[PDB]
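*Asks:* Quick one: structure below, then a few questions.
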Amino acid sequence: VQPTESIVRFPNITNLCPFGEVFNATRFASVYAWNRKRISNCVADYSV
Amino acid sequence: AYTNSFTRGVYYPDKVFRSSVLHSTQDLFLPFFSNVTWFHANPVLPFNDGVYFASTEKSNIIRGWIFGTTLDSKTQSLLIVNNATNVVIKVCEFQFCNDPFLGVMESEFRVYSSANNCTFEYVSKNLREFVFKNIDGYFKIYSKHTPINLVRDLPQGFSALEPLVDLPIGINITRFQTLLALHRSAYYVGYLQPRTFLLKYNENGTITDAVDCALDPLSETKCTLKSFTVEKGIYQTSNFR
Amino acid sequence: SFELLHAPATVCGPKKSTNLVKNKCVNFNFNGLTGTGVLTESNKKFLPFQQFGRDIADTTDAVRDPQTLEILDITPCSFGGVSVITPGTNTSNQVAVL
Amino acid sequence: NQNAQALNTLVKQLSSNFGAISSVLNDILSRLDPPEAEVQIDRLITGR
Ligand SMILES: *[C@@H]1O[C@H](CO)[C@@H](O)[C@H](O)[C@H]1NC(C)=O
Ligand SMILES: *[C@@H]1O[C@H](CO)[C@@H](O)[C@H](O)[C@H]1NC(C)=O
Ligand SMILES: *[C@@H]1O[C@H](CO)[C@@H](O)[C@H](O)[C@H]1NC(C)=O
């Protein structure tokens, strides 16, 4: 018999690497003094 | 002081479930019948390839640990502690201050005095034992609880060390420290080496017995036959060089 | 600015899962564990946590789905040879197959 | 006993890489370009 179809299954989505305070933030910085906020262990949703 | 670690310090090499096969592995284990360097209730101890930490108390006086590679200044350093409740883990490169012994009523605040570019955070008659390993930037912890009645000796018996957590922090730990809760007005330590064992399983749960097949000739013979029972006869085990 | 260090990767993208299927020959992939076989619910319980059970001859035969924590069973997809039963070409041409 | 032991050490040999990258084919298949993965696949085929 042959495989009907291929399936992949992975655990739930954890903390979503908050980008709302980086893109949808209120006040940005000036060029000569720029922020360097670094992300860490989480899932990055580059599709959005 | 010194004592003998009879048959303690056995964890699960991996997460696989095995029904009843008597499986033989090869990993870093605490050798059977070795000295532990047990203390009283505490200098720095070298973290070579992993340690076995055990504690016997009746009151919640033993507290978390501090790890590192230089233990002086400006380097990556693990720091696991515990208050009255909600165990907090704080694992970052920073200027850790000293050895903050806890001072007891509930009024206990002497921990640290420095903060810098932290990289990780976490907020959440008995025998508690732990195993710490530093493999490929992963820090694995195994833990188990065991009720006891005598507290001046290390009890006899077997218990597997179910995995607790894992952390991806890349670090090369070399020494560590321990924390107590002395008032204001007994922990075991052992090292572990690459060995070979014959963990049992029982299809209804977990490991029930093991044999270190490098200790004595019967261990080697059992390890060869892959069974805990040996029948009368002569068995060729290994070579002598 | 993505960066690559000797430390293990921590920030990595999401993986799209799918609704599992039972009682069919499929290609499974559970957190890297792949292969094929018929998926069936188990009559056995692992532990408060275990990922995948093996057996003698170190074959993977029991896994748990990391959404409902339910242990499943892996059975190889049906295979076997076919045999031809014939009474002789001169006698007749009827054929039974096994 | 001998027949079962031989048939068991036969199927246990499937988890040996014979000096290749891995024992499983589906990982060396989807982790290398075909032209060099041919060498690994051949080196595993010979051992099996
Ligand atoms: C522990 O070391 C001492 C010497 O330092 C030795 O006499 C003793 O036999 C050792 N313990 C074991 C269990 O070998
Ligand atoms: C073994 O399994 C049975 C049910 O299959 C269960 O009743 C029993 O408690 C188990 N033994 C343990 C958990 O020691
Ligand atoms: C087989 O076929 C030949 C010619 O077709 C015939 O002479 C012979 O009797 C046959 N034998 C049997 C057993 O059918």
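Heads up, chain A uses Swiss-Prot numbers, so what you see runs 320-367.
Method of determination (from the header): electron microscopy, 2.7 Å.
Including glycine, each Cβ sits where the backbone N, Cα and C put it.
Swiss-Prot lists these features:
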MUTAGEN   A:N331 to Q  Reduced viral infectivity
MUTAGEN   A:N343 to Q  Reduced viral infectivity
VARIANT   A:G339 to D  In strain: Omicron/BA.1, Omicron/BA.2, Omicron/BA.2.12.1, Omicron/BA.4, Omicron/BA.5, Omicron/BQ.1.1
VARIANT   A:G339 to H  In strain: Omicron/BA.2.75, Omicron/XBB.1.5, Omicron/EG.5.1
VARIANT   A:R346 to T  In strain: Omicron/BQ.1.1, Omicron/XBB.1.5, Omicron/EG.5.1
VARIANT   A:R346 to K  In strain: Mu/B.1.621
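Mind mapping these onto the model and telling me what they sit next to?
*Replies:* Every protein chain shown contributes to the tally, and the Cβ of A:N331 (mutagenesis position) ends up with 7 other Cβ atoms within 10 Å.
A simple way to gauge crowding: the CB of A:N343 (mutagenesis position) has 7 other CB atoms within 10 angstroms, across all the protein chains here.
A:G339 (variant position) has a Cβ environment of 8 other Cβ atoms inside 10 Å.
According to its DSSP assignment, A:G339 (variant position) is coil.
Taken residue by residue with DSSP, A:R346 (variant position) is part of neither helix nor strand, so it is coil. Spatially close to A:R346 (variant position) yet at least six residues away along the chain is no residue at all, judged by Cβ distances under 8 angstroms.
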